[PDB]
Amino acid sequence: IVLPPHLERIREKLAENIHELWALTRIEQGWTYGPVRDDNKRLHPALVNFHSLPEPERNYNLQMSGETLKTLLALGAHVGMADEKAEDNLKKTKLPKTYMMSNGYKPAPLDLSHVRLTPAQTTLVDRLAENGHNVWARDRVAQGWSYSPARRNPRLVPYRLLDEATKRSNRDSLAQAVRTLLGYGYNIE
């Protein structure tokens, strides 16, 4: 079931904030920019503005954001605009210059400190995490979705096989995705 047209804008904004959060998480752990990945020196080429990612990487991120939204809908959630003023009123987290990369990129995820999941929303985050298509893309160090010798990609690790710490990282990523939607003024019921 394709993503409804009225959720296409939020698919883009969601992917952008997920990238900012991912980049922050990496930079906290000592990662810095370089054009070729180096896991010993912790250099990563994705520590750039979202719009400056290679098109295939941007497209993958948009696909993953869209599949969070489609999985919410498959779980029966009602997702719709409720507060048209919320987006204008959003602010970004202002990090110190110690978070800026050599290319001038500094992450600026949304300040969602005011957002509080309702019980039904907490339950939807839990059901997203437990859904059979949820994976940890271990090489991307990120939550993602897998929707369709060796056919399967073992590096997309099903949630049910993760150790507790990585389950917690995966679930928290989905919590921030849902809180991002709420921050932009969507109700989720």
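Heads up, chain A uses Swiss-Prot numbers, so what you see runs 861-1008, 1014-1054.
Going by what the header records, the deposited coordinates were determined by X-ray crystallography, 1.5 Å.
Using N, Cα and C of the backbone, Cβ positions are placed for all residues, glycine too.
Experimental mutagenesis at this site is recorded by Swiss-Prot as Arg1044 to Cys, annotated: Decreases protein stability. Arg1044 (mutagenesis position) falls within a helix when secondary structure is assigned with DSSP. Taking a C-beta cut-off of under 8 angstroms and a sequence separation of 6 or more, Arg1044 (mutagenesis position) has the following same-chain neighbours: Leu972, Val975, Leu977.
For the mutagenesis experiment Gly1050 to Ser, the note given by Swiss-Prot reads: Decreases protein stability. Long-range C-beta contacts of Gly1050 (mutagenesis position), restricted to its own chain and to partners at least six residues apart, with a cutoff below 8 Å, comprise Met941, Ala942, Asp943, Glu944, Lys945, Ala946, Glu947.
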